[PDB]
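Asker: This is the structure, below, for whatever I ask next.
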2 protein chains.
Amino acid sequence: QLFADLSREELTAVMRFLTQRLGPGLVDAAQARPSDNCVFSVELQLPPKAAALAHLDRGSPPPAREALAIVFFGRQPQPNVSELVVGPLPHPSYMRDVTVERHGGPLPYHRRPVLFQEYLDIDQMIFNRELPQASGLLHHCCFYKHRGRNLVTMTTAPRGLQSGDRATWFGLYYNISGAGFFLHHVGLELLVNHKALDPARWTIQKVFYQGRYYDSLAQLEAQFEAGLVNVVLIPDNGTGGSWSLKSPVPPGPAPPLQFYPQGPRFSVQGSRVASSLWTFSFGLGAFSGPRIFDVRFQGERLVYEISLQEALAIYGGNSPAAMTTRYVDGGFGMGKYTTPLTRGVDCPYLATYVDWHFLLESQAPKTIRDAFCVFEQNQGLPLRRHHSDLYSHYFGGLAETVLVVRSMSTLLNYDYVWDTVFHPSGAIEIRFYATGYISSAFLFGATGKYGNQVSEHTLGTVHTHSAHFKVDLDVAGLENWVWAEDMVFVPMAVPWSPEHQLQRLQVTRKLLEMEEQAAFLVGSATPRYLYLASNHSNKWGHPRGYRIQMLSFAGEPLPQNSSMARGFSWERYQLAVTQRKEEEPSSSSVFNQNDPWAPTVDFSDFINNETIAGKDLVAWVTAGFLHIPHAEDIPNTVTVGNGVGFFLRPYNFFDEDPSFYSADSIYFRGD
Amino acid sequence: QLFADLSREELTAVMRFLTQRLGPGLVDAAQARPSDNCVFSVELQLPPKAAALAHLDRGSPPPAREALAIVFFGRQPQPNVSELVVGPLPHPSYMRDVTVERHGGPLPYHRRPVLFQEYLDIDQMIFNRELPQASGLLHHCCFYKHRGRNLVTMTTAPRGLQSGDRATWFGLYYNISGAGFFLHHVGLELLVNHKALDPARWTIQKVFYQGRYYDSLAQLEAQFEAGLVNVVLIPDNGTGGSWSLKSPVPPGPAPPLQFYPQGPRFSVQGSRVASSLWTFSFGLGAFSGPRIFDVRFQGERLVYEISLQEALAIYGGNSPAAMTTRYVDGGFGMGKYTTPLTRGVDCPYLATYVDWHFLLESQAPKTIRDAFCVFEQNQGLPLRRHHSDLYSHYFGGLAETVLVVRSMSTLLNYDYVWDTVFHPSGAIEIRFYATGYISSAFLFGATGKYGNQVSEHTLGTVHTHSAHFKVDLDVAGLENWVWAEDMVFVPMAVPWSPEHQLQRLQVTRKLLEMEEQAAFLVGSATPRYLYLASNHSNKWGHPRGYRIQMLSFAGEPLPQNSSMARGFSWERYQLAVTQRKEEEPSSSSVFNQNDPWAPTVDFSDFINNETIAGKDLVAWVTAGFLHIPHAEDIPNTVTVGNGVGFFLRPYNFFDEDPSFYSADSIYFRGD
Ligand SMILES: *[C@H]1O[C@H](CO[C@H]2O[C@@H](C)[C@@H](O)[C@@H](O)[C@@H]2O)[C@@H](O[C@@H]2O[C@H](CO)[C@@H](O[C@@H]3O[C@H](CO)[C@@H](O)[C@H](O[C@H]4O[C@H](CO)[C@@H](O)[C@H](O)[C@@H]4O)[C@@H]3O)[C@H](O)[C@H]2NC(C)=O)[C@H](O)[C@H]1NC(C)=O
Ligand SMILES: *[C@@H]1O[C@H](CO)[C@@H](O[C@@H]2O[C@H](CO)[C@@H](O[C@@H]3O[C@H](CO)[C@@H](O)[C@H](O)[C@@H]3O)[C@H](O)[C@H]2NC(C)=O)[C@H](O)[C@H]1NC(C)=O
Ligand SMILES: *[C@@H]1O[C@H](CO)[C@@H](O[C@@H]2O[C@H](CO)[C@@H](O)[C@H](O)[C@H]2NC(C)=O)[C@H](O)[C@H]1NC(C)=O
Ligand SMILES: *[C@@H]1O[C@H](CO[C@H]2O[C@@H](C)[C@@H](O)[C@@H](O)[C@@H]2O)[C@@H](O)[C@H](O)[C@H]1NC(C)=O
Ligand SMILES: *[C@@H]1O[C@H](CO)[C@@H](O)[C@H](O)[C@H]1NC(C)=O
Ligand SMILES: *[C@@H]1O[C@H](CO)[C@@H](O)[C@H](O)[C@H]1NC(C)=O
Ligand SMILES: *[C@@H]1O[C@H](CO)[C@@H](O)[C@H](O)[C@H]1NC(C)=O
Ligand SMILES: *[C@@H]1O[C@H](CO)[C@@H](O)[C@H](O)[C@H]1NC(C)=O
Ligand SMILES: *[C@@H]1O[C@H](CO)[C@@H](O)[C@H](O)[C@H]1NC(C)=O
Ligand SMILES: [Ca+2]
Ligand SMILES: [Ca+2]
Ligand SMILES: [Ca+2]
Ligand SMILES: [Ca+2]
Ligand SMILES: [Cl-]
Ligand SMILES: [Cl-]
Ligand SMILES: [Cu+2]
Ligand SMILES: [Cu+2]
Ligand SMILES: [Cu+2]
Ligand SMILES: [Cu+2]
Ligand SMILES: [Cu+2]
Ligand SMILES: [Cu+2]
Ligand SMILES: [Cu+2]
Ligand SMILES: [Cu+2]
Ligand SMILES: [Cu+2]
Ligand SMILES: [Cu+2]
Ligand SMILES: [Cu+2]
Ligand SMILES: [Cu+2]
Ligand SMILES: [Cu+2]
Ligand SMILES: [Cu+2]
Ligand SMILES: [Cu+2]
């Protein structure tokens, strides 16, 4: 496996190599401060596609196993963060900054994501130096006690208002046991200015309490005991979903159970899963998230790569937090926040479960058990089917059984469900669901344009979800073209009665040659049939292609007049196809999160006058939808209807529905 | 069971009663001749909602169990086809001609569907009068031995060009045995003007053979014998999916499958199903198709009824038949063409199968085994789910299990799979797929405007699929309103830093008061969050409602300039909402198919400027798509991602996610 995420051991060797080259002033990033030199991350560095392919096809010698490590360099006059490529594994030797090379110049230190350590200091400063200045108020409303931390904080992004900032707003919640605190915002949000390399110089720029702005906790505290701050008492406990996840009702009859009568018909051999029809390797980007490479259907490779690129979530709000939150989850990392899968709930009780080794903000490799799960799910629905009683009685059909590869990313409040379905029809399905806990704020004022009240004093904040996927199809090879077929009604006379009129239905086919005419903004209509296809024809003389069908209800992307709108330019499209370049492996950056104003990676820069006619193309799909919270989002948001994504379906790629050749396919005559 | 379909006894009772009060001139519609009198169909006349609800949930006396019977009166000077509502079953007493009452006016005979007899009468005219006149041509091109009729014809629709017609176009295909004959067009189509009441009077107005139009079979045979008809010999046999339906590859490791560990959590008695969560009555309209009534989630009725209302398939092509086919399949009968379900393919093995009785084109009611299938399906995906590793390490999930009611209709070539899935969240999903075989034509000329080549000498005719559903919700009462909520970005300077700009995300909440406001034309933007609500609010003061999330890519509906458009005016809408009037019980009629030029039930008329505020409403959803046949549709077209419909989701209808109380919910802490 050329695409097997770095191994438990491999990570160890890269780290041992680094401790040695980066000098000893290097500290474990698990407890480093702005001024320390620490290794933020180390994971698989993807091999170039050319060499990658040569190895898989000619048999040529595979490229070198490299790893990308991000190191924060605070131990220096002009601190920076840099991308260094290490290798070749398993026994490293070289190492080389690529930062400037990849991003034109030095990566500004303020863009670096917030370290685990860095968060504590913020609570440190909050629960210790700050919150006390308003204990009076707190002793009242929120049961603050002379003991501490019966409350917790929650970050938001981006940090600030213009490029170069690191000012984060933190809501305060009740530290609820065994259930989401997200639903119990105490009403207080603080704008922490944590830009200084010295935690001693961090400050509170502004405070927002139950409706109004205060310059400091003190001033607020002051006004509270002064008698001018009316407080709405927030209960610290209760019953129902708003309070617990444990269902009050005792079990009944066991829910239908899925099982393989003769055992699993697939085989996860490391990162590569192999079944009767499909074969592929899988993984998880520490930041990008789930990814699959070299997808071969019955031997033939359709896709070189289908990877998650980014996740956005723009909030509308009542308070300052909600109001400015525009999370760019990859800034946190979908791989990193991948929660272990619960056998029986997250995946069928008899699914295969795989582990995930990572080296992020730490110096020794850790593992997430059951990060992924691969299994076969009998849909209950038939793939194909036809009952004939006319002229010749017979029946032929096939009940559909699919192959799923799942993984879940729990970024703070909600959990993402990354589903990759492999159909017997040679069709590939990609879906993602947003479930778990929604982000709520304190309810005050007319609940009109920011959400609905889902529970007392708690407001479901409106927001949009949007994910981006890289779909590096290599339909029947590397050089593919984009075709756009649709329909139309041509009025014309009836050949056998020119006295009458008919609306002749015809197909409308167009070739997309320029990246632009193949980039479709969110909102505008798209061709009913859109697909990338080969230069070569399938038996009946048609270019063998694979169609791209989407399932998006995507909200409107932040207006362009927004200076951060560039931090996630991909959201403005439903789809775009470009010349898959080696210098365009990602559509977003982990750095884009903390500084969307000055994108480390701007996706719109992938679309320029270029021919997407006979080149190595890559499609970019954006799926998403508007989420106006409501009662039934308590406790968790369900997955029903909320699962968006897209399809990769063959169109004249095969000379016939291969499922014809299904072992499991059924046939008989009459009854 | 006041919604339950009529059974043998009842149908018999009505028939017995009909042949009695109808008198002497009443032949068995099975053989009945054009100028005969016969009972075309005896079905259940749906009860007036008012009294239905009056009794159902109060105690009032149940309404008169009725049955609507349709008779073709041909044996008379002024032939009409009439709708008669028969007396109180089980022992019928009265009879009323509702034709004028109901449709207002008399039903022109030429609107009557073509009886299974007329079809025979036709084949006789073809084979035993016309086909021999081209014995020479056929004996060559088509292995045509006048012996055994190795060819079969296939009706199209509508019949005629202007209203008042009955001139069908029949293509001729090989009588393949045990497979689809649709993939084998012999290039010969015919225009049988079976308008007259006397079968001898019928004639072929035009003939079409492998490209050219001719005036008579004789004229063709003549030119063939003359030498001016270069025939392309269509192979009558061969292998692959185009000939077989039975997979060649033997059975391999068995596919996974479910099973209820402690038996099924749902019971089926008659037409009513009930589980811990759901309660409802199902059934099947003869032409209307699948329908469901009195849906109660834990006792609360959400919908009075949700039924299919019509199906349509508008075609394009180079061949006359194809070139003008606009199937309003309800003119055929989705109930009527419901084929038997194959246990383990069409539905899981461990499902509950149901029969269906009917008195159609016969004098004796017959039954269809396993017409319906009800079961429970562990989806193998989670409903709600959160894994906590931040602050408090708890986990709460619930893999989703759904309840399904299915039925499959086989209208000649394709089989429609009708779904309706009730989810543990109180969301009702309606999906329908199109599978089975396509409709092919003879290949020739510049191919590209009408379809792709899917096999030797056969084209995959471009077409559109659409289906209309009557969703008559009753959100906690009959008075429901229509809300259209949706986003918008409002720029305003950053409260705490005016120098900086901000894009304030907000929600728009507009109320639809007129039917015109609520009717949404296909291809036009619709409010993201659109739903019907009650007057009454939930514990958090928001209106109690259900939103209608749509799932369709409806291809452009037939223009309006076209003479027939009105026959299926609903196809021009994605959604529309109206006042549940008892006289607007259906969006289409069985009689519309043969007279699209003079619709028996014009749907555009259901949309007049009436207030849809605080009334009993009903939504009309339209879901469909464009189908451009491709190789992978051979042997059959697969369901994968071709299932369109919609969801009925609870929106502030509950005080929370009702699944929090799932007995099957899961919770715990740590691993
Ligand atoms: C689809 O196309 C590929 C590649 O064809 C490419 O052709 C070039 C010119 C670009 O337009 C690119 O966009 C196309 O994809 C097919 O495989 C190759 O097909 C090309 C023809 O298009 C073959 O190239 C020719 O090769 C001969 C000698 O082998 C050359 O002499 C030709 O060029 C001469 O003339 C021009 C103009 O005077 C000069 O500029 C040149 O210097 C030469 O003097 C020409 O390039 C090529 O041989 C094919 N591949 C091989 C080596 O087997 C592919 O088969 C096709 N698929 C189908 C079925 O449609
Ligand atoms: C981000 O900061 C790192 C700091 O590690 C920068 O890399 C450093 O680059 C300097 C300049 O080449 C290296 O300095 C050394 O200076 C001595 C003094 O004579 C010379 O003899 C050595 O040959 C060497 O050049 C330093 O070793 C190197 N450190 C590492 C581990 O990379 C880096 O340039 C900054 N990134 C960007 C994008 O500017
Ligand atoms: C269709 O024909 C029927 C024939 O039964 C007409 O109704 C009957 O008409 C006869 C005399 O023609 C009366 O004696 C019966 O009492 C009528 N009852 C029935 C059976 O309907 C009917 O008027 C005609 N309707 C249309 C469509 O014009
Ligand atoms: C909700 O409406 C009920 C019936 O609607 C009519 O009755 C009055 C509200 C009147 O204003 C008409 O215009 C309405 O269309 C009504 O009887 C209930 O009292 C109403 N309940 C609530 C919660 O307002
Ligand atoms: C939150 O409280 C729980 C117990 O209620 C404790 O285990 C956890 O460490 C606390 N964390 C914070 C942020 O106070
Ligand atoms: C919340 O209330 C319940 C019942 O009223 C009580 O049992 C529980 O201890 C409370 N929550 C906690 C753990 O403090
Ligand atoms: C695209 O590039 C061409 C040059 O090849 C130029 O003529 C044209 O104006 C450009 N169109 C755009 C995207 O403005
Ligand atoms: C087709 O062949 C079957 C085989 O038994 C025969 O019963 C049927 O009559 C034939 N249909 C035709 C050509 O009408
Ligand atoms: C087609 O040929 C096969 C021999 O391979 C034969 O079994 C079959 O009967 C022929 N077609 C039919 C069913 O008439
Ligand atoms: Ca480009
Ligand atoms: Ca490619
Ligand atoms: Ca109306
Ligand atoms: Ca209603
Ligand atoms: Cl037309
Ligand atoms: Cl903004
Ligand atoms: Cu290898
Ligand atoms: Cu900086
Ligand atoms: Cu309160
Ligand atoms: Cu491992
Ligand atoms: Cu049958
Ligand atoms: Cu980078
Ligand atoms: Cu959400
Ligand atoms: Cu929702
Ligand atoms: Cu009753
Ligand atoms: Cu007439
Ligand atoms: Cu029965
Ligand atoms: Cu855990
Ligand atoms: Cu009618
Ligand atoms: Cu179709
Ligand atoms: Cu298709």
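Just so it is clear, chain B uses Swiss-Prot numbers, and the residues here are 58-728, in order.
Method reported for this entry: X-ray crystallography, 2.9 Å.
Every residue gets a Cβ built from N, Cα and C, even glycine.
Relevant sequence annotations retrieved from Swiss-Prot are reproduced here:
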ACT_SITE  B:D386  active site, proton acceptor
ACT_SITE  B:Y471  active site, schiff-base intermediate with substrate
BINDING   B:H520, B:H522, B:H684  Cu(2+) binding site
BINDING   B:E572, B:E641, B:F663, B:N665, B:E667  Ca(2+) 2 binding site
MUTAGEN   B:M211 to V  Increased activity towards 2-phenylethylamine, and decreased activity towards methylamine and benzylamine; when associated with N-394 and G-469
MUTAGEN   B:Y394 to N  Increased activity towards 2-phenylethylamine, and decreased activity towards methylamine and benzylamine; when associated with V-211 and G-469
MUTAGEN   B:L469 to G  Increased activity towards 2-phenylethylamine, and decreased activity towards methylamine and benzylamine; when associated with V-211 and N-394
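Help me see these features in their spatial surroundings.
Answerer: Its Cβ placed at the centre, B:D386 (active site, proton acceptor) has 25 other Cβ atoms within 10 Å.
With a 10 A radius on its CB, B:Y471 (active site, schiff-base intermediate with substrate) counts 26 other CB atoms from all the protein chains.
Reduced to three states, the DSSP call for B:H520 (Cu(2+) binding site) is strand.
Sequence-distant contacts of B:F663 (Ca(2+) 2 binding site), defined by Cβ-Cβ distance under 8 angstroms and a gap of at least six in the same chain, are B:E572, B:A633, B:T635, B:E641, B:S644, B:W677.
The secondary structure of B:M211 (mutagenesis position), as reduced to three states from DSSP, is extended strand. Listed in sequence order, B:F227, B:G228, B:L229, B:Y230, B:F238, B:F239, B:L469 are the same-chain residues six or more apart from B:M211 (mutagenesis position) with CB atoms under 8 A from its CB.
When secondary structure is read from DSSP and collapsed to three states, B:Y394 (mutagenesis position) falls in the coil class.
Under the three-state DSSP scheme, B:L469 (mutagenesis position) falls in the coil class.
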Asker: So what sits near B:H520 (Cu(2+) binding site) in its own chain, CB-to-CB under 8 Å and at least six residues off in sequence?
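Answerer: The list for B:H520 (Cu(2+) binding site) reads B:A370, B:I371, B:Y372, B:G373, B:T382, B:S496, B:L683, B:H684, given in order along the sequence.
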Asker: Are there recorded positions in B:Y394, B:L469, B:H522, B:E572, B:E641, B:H684 whose CB lies under 8 Å from a CB of chain A, and which ones?
Answerer: B:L469
Asker: Identify, in sequence order, the residues in the chain of B:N665 (Ca(2+) 2 binding site) that are 6 or more apart from it along the sequence and have a CB within less than 8 Å of its CB; answer 'none' if there are none.
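Answerer: The list for B:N665 (Ca(2+) 2 binding site) reads B:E572, given in order along the sequence.
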Asker: Where ligand 24 binds, which of the recorded positions B:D386, B:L469, B:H520, B:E641 are close by, with Cβ under 6 Å?
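Answerer: Near ligand 24: none of them.
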Asker: Taking each of the binding-site residues B:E572, B:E641 in turn and counting other Cβ atoms within 10 Å of its Cβ, which one has the fewest?
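Answerer: Sparsest of the binding-site residues B:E572, B:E641 by Cβ contacts within 10 Å: B:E641.
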Asker: Through the lens of DSSP with three states only, how would you label B:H684 (Cu(2+) binding site)?
Answerer: strand
Asker: DSSP secondary structure for B:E641 (Ca(2+) 2 binding site), reduced to helix/strand/coil, please.
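Answerer: In three-state terms, B:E641 (Ca(2+) 2 binding site) counts as coil.
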Asker: Could you round the CA separation between B:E667 (Ca(2+) 2 binding site) and B:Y394 (mutagenesis position) to a whole angstrom and send it over?
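Answerer: That separation, Cα to Cα, works out to 37 Å.
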Asker: Long-range neighbours only, meaning 6 or more apart in sequence with Cβ under 8 Å: which ones does B:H522 (Cu(2+) binding site) have?
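Answerer: The list for B:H522 (Cu(2+) binding site) reads B:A368, B:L369, B:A370, B:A491, B:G681, B:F682, B:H684, given in order along the sequence.
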Asker: Taking the recorded Ca(2+) 2 site as B:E572, B:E641, B:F663, B:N665, B:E667, identify the other residues of that chain whose CB atom sits within 8 Å of the mean position of the site's CB atoms, giving them in sequence order.
Answerer: B:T635, B:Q636, B:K638, B:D662, B:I664
Asker: In angstrom units, rounded to an integer, how far apart are the Cα atoms of B:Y394 (mutagenesis position) and B:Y471 (active site, schiff-base intermediate with substrate)?
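Answerer: One finds 11 Å between the Cα atoms of these residues.
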Asker: Near the Cu(2+) site, what residues other than B:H520, B:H522, B:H684 in the same chain have a C-beta no further than 8 Å from the centroid of the listed C-beta atoms?
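Answerer: Neighbours found: B:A370, B:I371, B:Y372, B:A491, B:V519, B:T521, B:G612, B:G681, B:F682, B:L683.
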